[PDB]
Amino acid sequence: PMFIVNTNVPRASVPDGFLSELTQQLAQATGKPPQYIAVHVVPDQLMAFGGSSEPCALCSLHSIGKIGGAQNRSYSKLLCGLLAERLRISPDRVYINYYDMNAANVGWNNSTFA
Amino acid sequence: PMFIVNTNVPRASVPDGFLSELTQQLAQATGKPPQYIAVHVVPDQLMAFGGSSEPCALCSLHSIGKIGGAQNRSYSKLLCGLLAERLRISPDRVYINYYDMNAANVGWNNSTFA
Amino acid sequence: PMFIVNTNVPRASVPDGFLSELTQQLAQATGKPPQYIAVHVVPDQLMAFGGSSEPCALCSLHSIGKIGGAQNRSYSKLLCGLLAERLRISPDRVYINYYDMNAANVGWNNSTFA
Ligand SMILES: [Cl-]
């Protein structure tokens, strides 16, 4: 699993330990071992959501499996919860794109997960 | 709908109001309310297009439906049009990836659009 | 083909000609003319892999065709190799997302590739 968040919230407002918290919570939620969970946070972005420049985030979660209707609802509650608590972003100003990747379409370690 | 533009054009060359213009025009093009539209512009990128570092752009448009052969041609004309006029990027140095998303795979407001 | 690299490796650690080298290698590897190849490198990123902030990379390769099990393995060896040699990133801290797009879902020059 890889989780990326793009946000217009400034760098200074991202708290120490945010990447590790994202890692642990995602390991928990997705089942997958934390050793292979990747996370990318991108602050200070030039964005608008609904035409407004109030705090917002555009995110993506890529996973080999563990993507589905019920699971995705659960991930969003988790991730929106984190973004609201740690970055003060309203959950209704967050979009998260979910990608169910084929193992053959994910490269890692000079090869793929196929 | 969410639209992301990555470009090697400098921040100073992004005109005031560009994010609002993208929002308004995407609302018109997709027929969705501007309130749902998210836009993200990323200037000053380290990019090459065809081995050249003249102005270029790599973009994506994520939508739940409203994606298709004819509609995407219409989006490209519109968005290339804006990138040329506002950022002075030649349309033939623009790639736009279109994603037709399932509602179940778009998180928002602690849930999904399903 | 579009190739994007996101990495926590510093900018100054990205060698001159890395974009050019990416372009030629990708041209050779995909059989596509260098004129069609786009490359995007994003250094200095706030990222973690396996909870660790040691050098790592999150990448994607978008192409119309030329994507599949065997092909993606060869790409992964090629690109991890280039990341290891040029950016000193361990192959086992690299993810590459492969996207096989329909020509109709790639915008370019006021239209699509369809
Ligand atoms: Cl989808």
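To match Swiss-Prot, the residue numbers of chain B are left as they are there, and the shown ones run 2-115.
Looking at the header, which is where the method is noted, we find X-ray crystallography, 1.7 Å.
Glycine is no exception: its Cβ is also placed from the backbone N, Cα and C atoms.
Record features (Swiss-Prot):
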{"type": "ACT_SITE", "residues": "B:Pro2", "note": "active site, proton acceptor"}
{"type": "BINDING", "residues": "B:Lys33, B:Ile65, B:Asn98", "note": "substrate binding site"}
{"type": "MUTAGEN", "residues": "B:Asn111 to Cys", "note": "Causes formation of interchain disulfide bonds with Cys-81 from another subunit"}
DSSP-derived structure type at B:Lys33 (substrate binding site), helix or strand or else coil: coil
Name, in order along the sequence, the recorded positions among B:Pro2, B:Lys33, B:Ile65 with a Cβ closer than 8 Å to any chain C Cβ. none
C-alpha of B:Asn98 (substrate binding site) to C-alpha of B:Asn111 (mutagenesis position): distance in Å? 27
With Cβ-Cβ distance below 8 Å and at least 6 positions apart along the chain, what are the contacts of B:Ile65 (substrate binding site)? List them in sequence order. B:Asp101, B:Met102, B:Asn103, B:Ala104, B:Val107, B:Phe114
Other than its own, how many Cβ atoms are within 10 Å of the Cβ belonging to B:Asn98 (substrate binding site)? 18
Largest separation between Cα atoms (Å) of residues that the record links to substrate, namely B:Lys33, B:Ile65, B:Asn98: 19
Return the residue, from the listed recorded positions B:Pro2, B:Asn111, with the maximum count of other C-beta atoms within 10 angstroms of its C-beta. B:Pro2
